[PDB]
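Asker: My questions all concern the structure below.
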Amino acid sequence: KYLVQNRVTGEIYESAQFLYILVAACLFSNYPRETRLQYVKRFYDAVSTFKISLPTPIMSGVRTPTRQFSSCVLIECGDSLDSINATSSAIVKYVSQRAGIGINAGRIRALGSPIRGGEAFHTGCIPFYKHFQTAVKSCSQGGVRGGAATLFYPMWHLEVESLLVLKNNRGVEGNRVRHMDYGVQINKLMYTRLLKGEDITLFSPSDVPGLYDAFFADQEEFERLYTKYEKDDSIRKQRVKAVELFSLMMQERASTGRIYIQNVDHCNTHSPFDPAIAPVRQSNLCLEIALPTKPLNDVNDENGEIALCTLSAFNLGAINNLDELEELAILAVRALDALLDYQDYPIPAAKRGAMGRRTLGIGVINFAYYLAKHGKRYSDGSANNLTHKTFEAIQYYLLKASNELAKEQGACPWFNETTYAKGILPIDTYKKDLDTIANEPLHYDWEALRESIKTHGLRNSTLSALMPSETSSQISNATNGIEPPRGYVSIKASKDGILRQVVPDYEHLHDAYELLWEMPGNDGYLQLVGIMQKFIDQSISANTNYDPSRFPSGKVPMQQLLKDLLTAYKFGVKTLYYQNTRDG
Amino acid sequence: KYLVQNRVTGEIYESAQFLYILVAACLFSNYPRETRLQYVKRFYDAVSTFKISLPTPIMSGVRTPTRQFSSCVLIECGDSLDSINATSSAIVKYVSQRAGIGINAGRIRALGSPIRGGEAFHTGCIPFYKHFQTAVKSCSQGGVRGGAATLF
Amino acid sequence: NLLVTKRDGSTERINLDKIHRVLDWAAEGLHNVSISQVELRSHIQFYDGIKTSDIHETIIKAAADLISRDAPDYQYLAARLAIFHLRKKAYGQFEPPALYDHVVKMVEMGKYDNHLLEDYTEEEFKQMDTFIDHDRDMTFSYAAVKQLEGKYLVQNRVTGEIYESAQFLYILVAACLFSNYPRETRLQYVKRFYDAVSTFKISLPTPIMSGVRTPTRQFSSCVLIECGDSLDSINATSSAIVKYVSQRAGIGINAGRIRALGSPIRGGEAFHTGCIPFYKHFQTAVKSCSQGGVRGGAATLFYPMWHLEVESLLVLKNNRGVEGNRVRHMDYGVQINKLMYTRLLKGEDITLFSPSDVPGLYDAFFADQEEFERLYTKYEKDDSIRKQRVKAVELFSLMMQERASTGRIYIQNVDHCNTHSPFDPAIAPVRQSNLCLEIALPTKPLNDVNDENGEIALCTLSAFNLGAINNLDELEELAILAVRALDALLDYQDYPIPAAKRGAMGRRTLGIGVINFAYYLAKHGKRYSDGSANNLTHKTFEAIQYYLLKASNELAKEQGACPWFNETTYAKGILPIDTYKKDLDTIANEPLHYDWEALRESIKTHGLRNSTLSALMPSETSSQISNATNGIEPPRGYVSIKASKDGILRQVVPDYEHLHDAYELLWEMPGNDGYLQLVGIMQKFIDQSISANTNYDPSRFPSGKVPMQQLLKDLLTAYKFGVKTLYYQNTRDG
Amino acid sequence: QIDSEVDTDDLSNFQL
Amino acid sequence: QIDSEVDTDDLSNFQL
């Protein structure tokens, strides 16, 4: 999937070092001749020695006649047929370029809501959800094979009970939308209802002025409007026991592994964006991207905003010390920033988001190996401080790079909408409970940086996001993203035989590794994710894992499913991605 | 389904001869005063004595504050994502007004056809056909009950 | 920082150093356990605001999760942490209160019976408190504590509070049982018994350990009821079952006398329709106090092999028949004697009769074999009598195939139960057994729940822990203690049914058995399967029966023989050593080491307080407390697993460290022969019966199928060695 | 998969 | 489970 070749005839036309040199060459091609070939050399070095990884669309495409490199988009749907249509159209356009889709559809008013005149929202969310699904699958051979989307809605949506079970095996066909994943959006108040054993009141977003906006932007305001509307008996509502609602969600999450969670307060209280101007109200396919969106009223609506993200990763196994991250950050941030101007935008709203905020999502691969060679583990808290040290260095240097670049070339158009513009840093807004689980000091001059950011701005509104990697990390022989290896040798089927890959330095580190299923539970991992989330601008593709054979009668207790959920929240975890249940 | 009434409360507000006279009245309302009430009378006579029949959207709607009376539409899809999208959007808009749909989709190029650059027609007709179907069912309670289309 | 919600509601900073000190304390004396390992596992689960009891459950479970064969001392680490927790839960501190202050408080709350305070003075409680060693709590294994916490310790079902600890349980059981003793001997007996139970030498059943000291008087865990051939007795039987299952007693029902389907109109009393509709009625009776209608309430129903309906009865728990042909939630005991077996061997027929058509046949089946044979062959002649013929091979196969497929069709050798028995079969025949096939006692039908002339057998159980005793002569004191403790309880407890009280007061029957046999064999370097244990078993069970008989003898001198002693073979000077199956001589040559003739005279002169003394029962709960191997059974493996709402409970077999090779695991036995010989040697001395298992591993047999040839040969081997009953058939899954 | 047993008592202590 | 093959010849030798 990387080397330029003929699909039909089977001929390969290049080798890896030409791929690498020419990606560098293309991305830095507008640099002044004084610096150009320096940047090219340094970047070529960084990628060819595996210090920086890039996504498949970039590595296969940059140097070829194409300008389509966008691998994941974020589209928000408004409560109108025009926006529903626009949304659908934008999905079709993007899945035809094999992009993953995050769809926010939580605003679509619920089944049974008043005749808006013509625009028929009586029939509810699901028929529209099915429509986004066919849109997502519009360019897939089977109608299943290829094309992927995660759809988002709030926990308190009047239809939630019906939505939570959309990928459950046997319902009537009109009660299921099975080939899309979902993100259930939760805030503090919802959790409080659970703990206090109280009720959650379900509303259609169309019947509660301001509630939707507040859910993301302003928690006190959310609470006020929420309790106000629970009073008012003129408003259509429905009551569920929080224990019952959460259990339904957690049981669907467990049974499919693919009902996800977004803590929408955390996404806005700890964020590079001012929630009153540019709230984060959804995520992407894989739950690591957290960026502002606006609904479209037409595919070409200039006033919509679609978020794309532009990805890379540092290979923590390929770097001898954390100070190497300075150069690598310069290289990664500049390479990605150039690509934003380089690539094309099939939709005006996507171009707006990219040119306006110039958002990057740079993460990591080979974390497990890195921990192993430092003699730490995931499960016991032994890595907490090293992780703090590591991710401080990442965010610091990323911010520093983007800062220099803003001096050289200008802050991004919409920098004024970032908390960075107001001199607020990630080190100012993180979940305080994190103090109880690590005491690593900051080693870098964050105040020097604070001023420099207030003065000069950032080229990029976000810099960091911890994504999964399958392909990027196999190239480097690296452990995937932040994940512990399922085993020492991985297996892939191919038309050429069984592909085996042994974890890096198995010879010397077999004991130092902590395999996924060796973890007594999720606590240590989730604390690491929390410590990571202190510095990361966006979110993290955080997994939860359960081995049934560790539990009496081989059945995972809901008690524990919920306690990990709450532990996530306490440590300020923005999102939770896959739930892995061990087969065996 | 004809007489003006309240869906919620169950009250009926008119009777058949007012329905009939007022459909005539509305349809001929721009006629010159010389001919107007002649046409109204003659048409009222024709419908009230069953010589002429009119579709449900007309008989239930003409005289009420609505202007949606279109009961069947015909849309042709071109061989491009833009037209596919347009087609879909037009279906959604029309089925929300409970119109029946004829879709011409015979121009969509077949499974395995050359990479047109970007616009992905490799995968063929059926995934697009499914998309028109969800469009057609976009305003139906079950996802089956209501919304109807014939594809050509 | 990290804050902790206190017991009240108050919050204070975490003391990681305190936690470490409890762990260090708990780990003292232990081996191959890592304190810091437990810390790592538990601390990572702590969260700001965590309450104090939840820190406790966390470290307990963390320690528990490391229990394994390689680090078995995690059983004790977890145990002690759990104990410590339970002290705090009950007393607000680790140190228990003074015994007197504790009993006074519990009587106030209504959790202990006030007779304890009536029967003893403060001085005496002060004295008892000096017997108590609360450090004996430190000797429980983790699974042991989970059982104490689950079903022994006095507690609130609703709120979840625990009100006592194990040493108060133990001292107060002693205190209650010996409370009528003369002050000269009373507190001696209390001390000695408290010592015996708290150091695990004697085990008692769950109803006793949970109940004795509380305001209840219901402690009867298994009853034996015989049904007569009449609606009145059927009704009485049913009523008695309901009453007893409501107190969670296991039931043995003899229903072999109910006349067969198609038998003459007795006028009104409708026995035309047969056994099964009545069997269903006993089953609903047994399940009358069970939540599902399955969960709880258990019974074994008995009938003779030659009952006219037997073919229909044998398949009552088979999976698919019509619903009216099955009674699936009761087990069965098929009753067999020598003649039935002879028919099998000789390849002859078995003639099936309804008991109502063959005068005297039923009585003879149990009481008199020559008479049985006479009447049987006589009635096979007579063509006026309704009968039916089956091939013995066919009949036995049907039974053995149902036994194998369910594991729960059982066998009673009714001749053995009467030719080798403490009872004169002409006065008090043994004609049934209980739930678990170890109880062998006389019964009489009731004609009404309150019929004063019926007899229901209950049994009163205990066990010696053969692993906790250094030598067999310790059994003398332990026998004195066990027999006296149980005899007192018979007067102490209540009887919901006049017939049950009659049986108990009349015969004062005890069933004392053993636990930890496997471990005992292992530490003597013997095995089950090879005959290497035969002589040791003879030696062991002689000592048990001798000393039990001696104890019951002394007690009869002191307090009087039981009312119906004259109905025992013991009254006629007949001993178990006189009546056992002779074939036993060919498989052991251990001499008797005790003076049985001295005893014989002393029994003839003074009688026995108790008509029976010994019975080898299964134990699940009793033996987990002692960390003992169950009853006489070989361990299925080195580590056992239980599910619980608190996690996986693991228990490692005792002294795995030094005995792993010495053990012979259930599935290591090449076959059942050695075991069955041990059971036979045991049965030489035991008054009642033994819960004997048979085991089969399909993977030891060609094409993974167990041959009927072998199923039958083990059956016959049992009989030859005078085995009274056979309980579960275990077939290995795998 | 799941055991749907949930105790509120235990959860209610947790600090968000 | 079971193989219902039974030989009488073999059994008949046994002494009860």
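Following Swiss-Prot, chain C shows residues 4-737, kept in their order.
The backbone N, Cα and C atoms fix where each Cβ goes, and this holds for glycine too.
Sharing the features that Swiss-Prot gives for it:
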ACT_SITE  C:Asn437  active site, proton acceptor
ACT_SITE  C:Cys439  active site, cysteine radical intermediate
ACT_SITE  C:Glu441  active site, proton acceptor
BINDING   C:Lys9, C:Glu15, C:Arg16, C:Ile17, C:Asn18, C:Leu19, C:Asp20, C:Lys21, C:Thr55, C:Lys91  ATP binding site
MUTAGEN   C:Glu441 to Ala or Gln  Loss of activity
MUTAGEN   C:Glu441 to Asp  Decrease in activity
MUTAGEN   C:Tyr730 to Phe  Loss of activity
MUTAGEN   C:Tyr731 to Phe  Loss of activity
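Buried or exposed, and what's around them? Tell me for each listed feature.
Answerer: Counting every protein chain shown, the number of other Cβ atoms lying within 10 Å of the Cβ of C:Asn437 (active site, proton acceptor) is 32.
Taking Cβ-Cβ distances under 8 Å and a sequence gap of 6 or more within the same chain, the neighbours of C:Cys439 (active site, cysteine radical intermediate) are C:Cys225, C:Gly253, C:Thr303, C:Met620, C:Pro621, C:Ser694, C:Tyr730.
Neighbour density for C:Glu441 (mutagenesis position): within 10 A of its CB lie 27 other CB atoms from the protein chains shown.
Non-local contacts of C:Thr55 (ATP binding site) by the CB criterion (under 8 A, 6+ apart in sequence, same chain) comprise C:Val7, C:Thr8, C:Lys9, C:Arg10. In the three-state DSSP assignment, the secondary structure recorded for C:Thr55 (ATP binding site) is helix.
Reduced to three states, the DSSP call for C:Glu441 (mutagenesis position) is coil.
Cβ neighbour count for C:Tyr730 (mutagenesis position) (all protein chains, 10 Å cutoff from its Cβ): 25.
DSSP gives C:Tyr731 (mutagenesis position) a coil state; it is part of no helix or strand. Within 10 Å of the Cβ of C:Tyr731 (mutagenesis position) there are 20 other Cβ atoms, across all protein chains.
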Asker: Pull out the recorded positions from the set C:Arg16, C:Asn18, C:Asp20, C:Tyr731 whose C-alpha sits within 10 Å of the C-alpha of C:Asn437 (active site, proton acceptor).
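Answerer: So far as Cα distances go, none of the recorded positions lies within 10 Å of C:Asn437 (active site, proton acceptor).
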Asker: Restricting to the same chain and to sequence separations of six or more, state which residues have a Cβ under 8 Å from that of C:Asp20 (ATP binding site).
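Answerer: Expected: none.
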Asker: What same-chain residues, at least 6 away in sequence, bring their CB to under 8 Å of the CB of C:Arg16 (ATP binding site)?
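Answerer: Long-range Cβ contacts: C:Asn4, C:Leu5, C:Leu6, C:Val7.
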Asker: How big is the gap, in Å, between the Cα of C:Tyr731 (mutagenesis position) and that of C:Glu441 (mutagenesis position), rounded to a whole number?
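Answerer: Approximately 12 Å lies between the Cα of C:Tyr731 (mutagenesis position) and that of C:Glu441 (mutagenesis position).
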Asker: Taking the Cβ of C:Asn18 (ATP binding site) as the centre, how many other Cβ atoms fall within a 10 Å radius?
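Answerer: Summing over all protein chains shown, C:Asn18 (ATP binding site) has 12 other Cβ atoms within 10 Å.
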Asker: Compute the C-alpha separation of C:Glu441 (mutagenesis position) from C:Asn18 (ATP binding site), stating it in Å without decimals.
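Answerer: Counting only the Cα atoms, the answer is 54 Å.
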Asker: Indicate whether C:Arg16 (ATP binding site) is helix, strand or coil by DSSP.
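Answerer: Reduced to three states, the DSSP call for C:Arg16 (ATP binding site) is strand.
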Asker: Near the Cβ of C:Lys9 (ATP binding site), how many other Cβ atoms are there if near means within 10 Å?
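Answerer: Result for C:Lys9 (ATP binding site): 11 neighbouring Cβ atoms inside 10 Å.
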Asker: The record lists C:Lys9, C:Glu15, C:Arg16, C:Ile17, C:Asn18, C:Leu19, C:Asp20, C:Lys21, C:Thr55, C:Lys91 as binding ATP. What's the largest Cα to Cα distance among them, in Å, rounded to a whole number?
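Answerer: Those residues reach a largest Cα separation of 19 Å.
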